[PDB]
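Structure record follows, encoded as structure tokens.
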Protein chains: 6
Amino acid sequence: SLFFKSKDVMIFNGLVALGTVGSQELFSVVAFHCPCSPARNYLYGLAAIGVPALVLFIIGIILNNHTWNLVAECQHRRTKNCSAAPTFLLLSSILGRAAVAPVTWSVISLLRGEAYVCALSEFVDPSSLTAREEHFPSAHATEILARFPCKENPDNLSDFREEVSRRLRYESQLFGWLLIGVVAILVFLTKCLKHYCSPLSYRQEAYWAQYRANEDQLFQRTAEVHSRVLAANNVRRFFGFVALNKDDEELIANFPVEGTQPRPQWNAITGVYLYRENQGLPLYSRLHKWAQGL
Amino acid sequence: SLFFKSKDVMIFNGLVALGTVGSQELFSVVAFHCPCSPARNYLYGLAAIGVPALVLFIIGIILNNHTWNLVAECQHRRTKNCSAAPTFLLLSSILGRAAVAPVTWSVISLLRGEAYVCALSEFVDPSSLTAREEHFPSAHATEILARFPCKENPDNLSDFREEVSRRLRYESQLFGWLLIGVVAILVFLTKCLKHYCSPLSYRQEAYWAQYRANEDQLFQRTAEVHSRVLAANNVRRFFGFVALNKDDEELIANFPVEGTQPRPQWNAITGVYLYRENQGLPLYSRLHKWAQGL
Amino acid sequence: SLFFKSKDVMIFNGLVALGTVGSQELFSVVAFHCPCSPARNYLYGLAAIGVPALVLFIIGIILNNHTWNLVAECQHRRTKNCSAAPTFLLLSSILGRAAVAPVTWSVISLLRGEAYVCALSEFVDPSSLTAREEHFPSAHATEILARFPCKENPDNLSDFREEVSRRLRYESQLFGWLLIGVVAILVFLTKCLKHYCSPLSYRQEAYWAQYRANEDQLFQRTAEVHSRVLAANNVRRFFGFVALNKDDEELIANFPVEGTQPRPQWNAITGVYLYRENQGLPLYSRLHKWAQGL
Amino acid sequence: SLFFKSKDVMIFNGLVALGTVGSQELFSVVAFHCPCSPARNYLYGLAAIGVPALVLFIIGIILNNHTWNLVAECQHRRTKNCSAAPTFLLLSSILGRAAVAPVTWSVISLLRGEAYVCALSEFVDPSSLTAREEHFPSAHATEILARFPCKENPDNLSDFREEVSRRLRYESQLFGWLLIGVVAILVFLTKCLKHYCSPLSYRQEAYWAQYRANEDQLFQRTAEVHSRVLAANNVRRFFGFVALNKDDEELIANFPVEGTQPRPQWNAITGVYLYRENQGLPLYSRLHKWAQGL
Amino acid sequence: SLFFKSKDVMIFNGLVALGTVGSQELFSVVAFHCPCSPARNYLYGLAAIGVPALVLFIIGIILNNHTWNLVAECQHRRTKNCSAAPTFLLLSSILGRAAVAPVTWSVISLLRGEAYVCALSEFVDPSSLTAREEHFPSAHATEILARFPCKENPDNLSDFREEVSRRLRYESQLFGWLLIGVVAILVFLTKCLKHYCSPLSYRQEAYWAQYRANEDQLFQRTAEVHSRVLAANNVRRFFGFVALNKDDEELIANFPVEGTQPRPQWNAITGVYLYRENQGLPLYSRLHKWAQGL
Amino acid sequence: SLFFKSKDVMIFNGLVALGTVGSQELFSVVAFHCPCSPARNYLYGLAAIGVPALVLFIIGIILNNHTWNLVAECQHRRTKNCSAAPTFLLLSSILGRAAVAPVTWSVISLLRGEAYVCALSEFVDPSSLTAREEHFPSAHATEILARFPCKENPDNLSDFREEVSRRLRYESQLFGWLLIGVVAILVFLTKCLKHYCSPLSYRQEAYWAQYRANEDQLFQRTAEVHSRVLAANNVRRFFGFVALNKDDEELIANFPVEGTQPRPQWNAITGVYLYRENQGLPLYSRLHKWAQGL
């Protein structure tokens, strides 16, 4: 019922309430708990921020199929068929669509500010503090500094703690805003240099994107159907018949197989594609190049 | 279910409640937290206001397709085919539809007033304050001035703090109203000079806008359909058949392809368009000029 | 779902509640905050009232298409074809339908009274105050006068502050009522002089208004349809076919184009119209005059 | 959805609640705030009552089409074709249907009483007060009298203030009841003198009223339809076709136009009508007289 | 939606709640506020009771069509065609159906009692009071008597005030019950003398009442329809066609007009009717007498 | 919607709540308020009880049609055609069906008891009181007795007041129970003497009652229909046609009239009926006797 409720929603008030309960339970298990101790809390900030960043970056590399297209190119093409510049352009596209989510996580965590007050409480220079009389034993300076983000200052130092909290939350949100700013201008310049340094136009690149979406969707659908009819042929060879549904019996009726496709042909349609043109007409994928090659 | 709920709404009370909860969570992560410290809070006001301004400005440049039409003109036209004046008119249209949203953000943030009291608390001249007895150490003047927007004044200076808060909130809302005023008269004069300095009439310009909307919509639809039938041809060449839906089988029935269109033809229909006329009859796009050119 | 919910409403209790929440958020960002300071609060009253007045006036000029009809007349007619008196009558109609909304805003803001107590607290003569013993340092007269609308008077002067608040709120609501009175009699005399100084009758002017509404609606509809069929012709010339809907395929079936209409013909049907008569029969628009001219 | 909800109501509890909220907001902006000051509060009572009276009177003159019939008679008839007595009878009918609403407003405001206590607090003779010991400085008599309706009397004078409030609220409600009484007997005598001094009977006058309603409704409907078919003819002459709806295509099918009607004919059917009879048979409008005149 | 909701009710709990809110607002503006002052409160009781009585009496005379039948008889019959006795019987019927509502208002106001305690507090003889020790300055007797209905007696005179309130509320409710009693026996004797002094029977008078209801309803319906077809004839003579609905096109199909009916014929069917008989058969209206007269 | 909601009820909880609110408002205006004063409260009890009794008795005489049958018999029969004994039997039937409702009102008011304690507080002998020490000034005896039902006794006499309240409420409820007892045995003996002294049987009297109900219902229905077709004939003679509904057009189709029925025939079927028999067969009404008489 996952695709059913995600496509056609049962009651969205109760759905948002159950999502709030699950978000309460999951955000409780990932809630930031600062170790109010020196040399220990920047390590926790680095772990609890950069590790979900690295996880989301890894996930973005995994789910991108251009990763496996490039790894298949270097795997079976195996002779630098695509050179260092198409490999660099493909890697840039992959790393960008990957680094969407860790940048968004690190920006939200910087605008939250909590990891940065926790990570830099101990590095705050005690002489630079204001709004009270300076009360800092130089032996226990870094420890009572690092104990600030848990609100565990003495009440004699609550004004000092509010000053350090506001200053480091400022530096956190400033780093977060300058990060989302440079990420926005980076996104802008990558789009501009992509449109400027593409050989084909932008309307043809939109047609190419529509082709690649249609071809991957049609290929997954007919690969599922072709594999189902091949499985039905083998199963019928075993038992003498196949228990098919009505739709599956329609599939066996419409689309017959004598056999599947050879491995070099599957290798020919796989890999990274770099926009060839056969006799002036464009080819938009390796499957398209292979189909025109016959 | 995004397009489904956005086109046909499930219960709008619960929808507005879940939108209020998401707005609470997202506006909590972007809430203005003033660093009550000198030389530090105008930098935060500038970041937390001008960076969402720059982000929305960048987004407005990105989503405008006239940006990519102009970049395609300077890319493949490559010889100043459209001169500096059509480039200037196109750039003015792009920068205007971009700067809709940062101007609206900066106006809302100026009418909020919080960024401006935060950014200019430290610049308030202490001798210009009234409604109390003047209590300002000239050594600690700027710091206790800059600590005002957090309501962290001493209670001996609460009247002073209310005076500075009202004065700088006045200057904020005055800047916001004069900004929305000059933006309104700027919008008015750009529309008047566009209508005065267009060669064609305003009813024909409305017809041209309707043509451009119809042509981009029809072109995206038939580019998706043409790419789908080309993908089905390549997929059928691979497997021997295509798993099509009923609508997709209707698309393969109606619209056949022998091949796609060459890259110079895609280049011919792309770029910025400057209203030519072929033999007295008007042409309204590069696609229209190309179709009449055959 | 904007036109759908605006034409057929989902639950109006929740709709009015979400409208109250949005009105709370938007009226919070435009709420009148008086700068209780001399020489500063009438500037804020003038800005926060006359700037939404000027914005609504500009918007009323923009959305009125008679503005662009007059600008097209002076643009391409370019020789005072319509003289100073038809230009004056058209400008009067435009400025009236524009100044509906700033007059309504300034009347609501005057009947609210808050901008006027804020703007004229400092100009109240201190000797003219009653209902208490006169307590005004002549050095700090204007400042403690201007601090009245924030309810920031001393408690020794609360009776004085209530007296000035009631007097200036009186002058505000009196100005608002005399404004809506002179606007009502102005509306009455403009309607009477329009009906007295029109050459044609009032039933024929009602027929003319119905014609202009029907002609603009029919012209926008068939301009959208004609542009869609022209776009489909160009798109079919590009790809070989068009992905049309069923309704769009009906439109291509019914209404063919060979070509669009020339620019002087579009110029002929555009501009301001001043009720000509061809051979005794009336013509009600430039499109009607152009169609009879063939 | 205005005509849809006004003709077929969505939930009337929520509708009455949203009407109560809008009535709270609009009646808050027009709420009577008495300036408790002499020579100032009768001016406010006169403004805040007689100005909505004058506005509703102006609106009643505007929306009455007999106003424009009479102005068209004096405009193009231009020689006193209808004499001073039909002009006086028509003006009496117009001013009566206009003065329905200001009389109802002034009666509701007099029965409210608040404008009258506010307007006449200062004119109350201080020696005529009872129910307490007379405590009135003759220098500050009128001011402390005029400050009564805000309940701003001293507590030594609360009995005096209740006495003046009850006496002037009596005179207010007495004026309101005598006003609605003389308006009722005025309505009665106007109806009686209309029925006594009409030349035709009252059943024929009811038939005449039904004719005028049917003729104005049928004329507006067929003027909209005739203007729509004329607009479609001009639009088809421009583009080559018209994008009509199904109902509009039925209208072009049923009702053709060759041309519209001349301006003297439109003048002939417009104006005030005074019940002629052609050869003993009655004529009930200028359109009826014109149609029989052919 | 007035006739729709009045004929088929939307939710009657919310309808009764909105009626209670409107009754709260309208009964607040007409609530009895006694002027606790001598020579002033009986004038207010007389106004606030006898003026809604006179208004409802006037309204009952207006809405009764026998009023206009009698005024048409004395208008165009103009020679005492119906004598003083049929005029007296018709006037008695009119004044009775008129005086239904003021009698009901004055009875409800007398049983409320508030107008009578207010109107006669000052006339209560102070020596006739009991249940306390007599405490009345003979100078201030009438004023402290007249101040009783506002509960503004001294607490030394609260027993006196309760005694006068109960005595005058007794005389109020006694007057109200004797009024509704004599009105009931008046209604009974008018019905008995009507049935005794009618020339025709009571079953025939019930048939006559059913005829008059059917004839007025059928006459209003066919007068509306006949006026609509005459209006359509004149409108078609103007434009060339009429925009009719489907029902209206059925009306033009079924019922044609060549012309309307002359004014003496309309005079013949109008007026008061006094039961003639033509050749032994009864005639039940002037329309029936006119139709038999042909 | 009165007959619609009374025949098919909208929600009966809200209906009973609105009936409770209307009963609160109407029973508040008729609530018993005892004048606690001697020689004054029995007059109020007599008015407030016997006047609704007399009103309901008058209403029961009015709505009974046998009243008008008897008045028509003495009117046009005019010679004692029905003698003193049928007149006495008819009058007994009329006065009984009339006096259903005043007896029920006076019984409910006697069982309420409030009118009787109020009416007889002053007549209670002061020496007959018990349960306390006798405290009655013989000068102020009757007044302090009559002030008992308002609970306005002194607290020294609260036991005396409870004793008189219980004794007179006893005499009230005893009078009410003996009244409903003698009314029940009166109803029983009237039914027994009616069945014993009727000439015809009780099954035939039940058939006669069913005949009279069917004949009055059928006569009212066909009198309405016959009057409607006569009205349509006269209306068609006026205008040339009648605007009939579909049901009314069916009525004109089915039932034609040439003329109505003469006045002596209407007199023949009206009056009181005393069970004649024509040639041994029974006649059950004057209409039946008249129809057999032809």
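Here Swiss-Prot sets the residue numbers for chain E, with the shown residues being 13-306 in order.
This deposition comes from electron microscopy, 2.7 Å.
Yeah, the Cβs are placed from backbone N, Cα and C, and that goes for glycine too.
Take the CB of E:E37 (mutagenesis position) and look out to 10 A: across all protein chains shown you find 10 other CB atoms. For the mutagenesis of E:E37 to R, Swiss-Prot gives this note: Reduces the inhibition by ruthenium red. The structure shown keeps the original residue.
Cβ neighbours within 10 Å of E:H238 (mutagenesis position), excluding its own Cβ and spanning all shown chains: 27. The mutagenesis experiment E:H238 to A is recorded by Swiss-Prot, whose note states: Decreases intrasubunit interactions.
For E:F251 (mutagenesis position), the Cβ neighbour count at a 10 Å cut-off comes to 20, with all displayed protein chains included. Quoted from Swiss-Prot, the note attached to the mutagenesis of E:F251 to A states: Decreases intrasubunit interactions.
E:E37 (mutagenesis position) sits 43 Å from E:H238 (mutagenesis position), counting Cα to Cα. Distance between Cα atoms for E:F251 (mutagenesis position) and E:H238 (mutagenesis position): 20 Å, as a whole number. Listed mutagenesis positions E:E37, E:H238, E:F251 compared with chain F at a CB cut-off under 8 A give E:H238 as the close ones.
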